[PDB]
Structure formats: C-alpha cells, structure tokens
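Enquirer: Have a look at this one before I ask anything.
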Amino acid sequence: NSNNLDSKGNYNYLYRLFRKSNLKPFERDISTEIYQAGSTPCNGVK
Amino acid sequence: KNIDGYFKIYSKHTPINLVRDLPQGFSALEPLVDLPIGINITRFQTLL
C-alpha cells in the first residue's frame, strides 16, 4: 500500500483503459491517439 | 538477432581473397554482446 505516499487528492497516475489489441509479455505502449471504439474515424474528433 | 527486447550480436573475421562471391569455406560466428534494447526492431539503415 502506498496511500500515505501517492494519495495527496492525486490523479497523475494513469492506465490504458482502451486498446485495439492486447499487449505481449513485458510490452509497453504509450500511444496517445483517441480510441476509435466505433467505425467513426476519431482523427482528433471526440 | 533480437528476442523479447534482448538484442544479440555475433561476429567473425577471416582473411580471404574473392572478387564478388562469398567464400566457399565454412566458419561459425561467436556471441559478442547482449543488451535489453526494449525496441521490437522492424527497420534499419547502415551508416557510412
């Protein structure tokens, strides 16, 4: 537990909630592009 | 070679004399260095 260390409130900790494919072992991905959950191309569109 | 971000290098040096074809002789390269590169390489370019 790191509540006494990481909890200020604190929100600078993020996780990837959406990705089109699952990551492989010991793999990382820092992609910033808007997740296209539908057929609509979200090229900057929200 | 590269596997799981662990890039391996092998090498060999031999005196030879041929114009354009590779030598017919048989030889084995030996492991040189391994680093956790952490990049799944799909492109490269030799620098001159």
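Chain A is numbered as in Swiss-Prot, which gives 437-444, 447-484 for the residues shown.
Each Cβ is built from the backbone N, Cα and C atoms, and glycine gets one as well.
Pulled from Swiss-Prot, these are the listed features:
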- A:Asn440 to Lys: In strain: Omicron/BA.1, Omicron/BA.2, Omicron/BA.2.12.1, Omicron/BA.2.75, Omicron/BA.4, Omicron/BA.5, Omicron/BQ.1.1, Omicron/XBB.1.5, Omicron/EG.5.1 (VARIANT)
- A:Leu452 to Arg: In strain: Delta/B.1.617.2, Epsilon/B.1.427/B.1.429, Kappa/B.1.617.1, Lambda/C.37, 19B/501Y, Omicron/BA.4, Omicron/BA.5, Omicron/BQ.1.1; Contributes to cellular immunity evasion and increases infectivity (VARIANT)
- A:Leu452 to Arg: Increased resistance to neutralizing antibodies. Decreases HLA binding to NF9 epitope. Increased binding affinity to human ACE2 (MUTAGEN)
- A:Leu452 to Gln: In strain: Omicron/BA.2.12.1 (VARIANT)
- A:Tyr453 to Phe: Decreased HLA binding to NF9 epitope. Increased binding affinity to human ACE2 (MUTAGEN)
- A:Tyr453 to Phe: In strain: B.1.1.298 (VARIANT)
- A:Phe456 to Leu: In strain: Omicron/EG.5.1 (VARIANT)
- A:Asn460 to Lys: In strain: Omicron/BA.2.75, Omicron/BQ.1.1, Omicron/XBB.1.5, Omicron/EG.5.1 (VARIANT)
- A:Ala475 to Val: Increased resistance to neutralizing antibodies (MUTAGEN)
- A:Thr478 to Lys: In strain: Delta/B.1.617.2, Omicron/BA.1, Omicron/BA.2, Omicron/BA.2.12.1, Omicron/BA.2.75, Omicron/BA.4, Omicron/BA.5, Omicron/BQ.1.1, Omicron/XBB.1.5, Omicron/EG.5.1 (VARIANT)
- A:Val483 to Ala: Increased resistance to neutralizing antibodies (MUTAGEN)
Enquirer: When you tally the Cβ atoms that lie within 10 Å of each candidate's Cβ, which of the recorded positions (A:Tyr453, A:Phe456) has the highest tally?
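Expert: Compared across A:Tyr453, A:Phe456, the most Cβ atoms within 10 Å surround A:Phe456.
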Enquirer: From the recorded positions A:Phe456, A:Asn460, A:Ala475, A:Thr478, A:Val483, pick the residue whose C-alpha lies nearest to the C-alpha of A:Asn440 (variant position).
Expert: A:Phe456
Enquirer: Taking just the CA atoms, what is the gap between A:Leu452 (variant position) and A:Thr478 (variant position) in Å?
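Expert: Pair distance, Cα basis, whole Å: 25 Å.
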Enquirer: Compile a sequence-ordered list of residues in the same chain as A:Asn460 (variant position), six or more apart from it, whose Cβ lies below 8 A from its Cβ; state 'none' when nothing qualifies.
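Expert: Those within reach of A:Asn460 (variant position), by Cβ under 8 Å and sequence separation of 6 or more, number none.
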Enquirer: Using a 10 Å radius around its CB, how many other CB atoms surround A:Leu452 (variant position)?
Expert: 6
Enquirer: Just give me the nearest neighbour of A:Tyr453 (mutagenesis position) among the recorded positions A:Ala475, A:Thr478, A:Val483, Cα to Cα.
Expert: A:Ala475
Enquirer: Take the C-alpha atoms of A:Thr478 (variant position) and A:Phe456 (variant position) and report the distance between them in angstrom, rounded.
Expert: 16
Enquirer: Check A:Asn440 (variant position) against DSSP and tell me helix, strand or coil, would you?
Expert: helix
Enquirer: Compute the C-alpha separation of A:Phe456 (variant position) from A:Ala475 (mutagenesis position), stating it in Å without decimals.
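Expert: Distance (Cα to Cα, whole Å): 8 Å.
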Enquirer: Roughly how many angstrom lie between the C-alpha atoms of A:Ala475 (mutagenesis position) and A:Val483 (mutagenesis position)?
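Expert: Rounded to the nearest whole number, the Cα-Cα distance is 12 Å.
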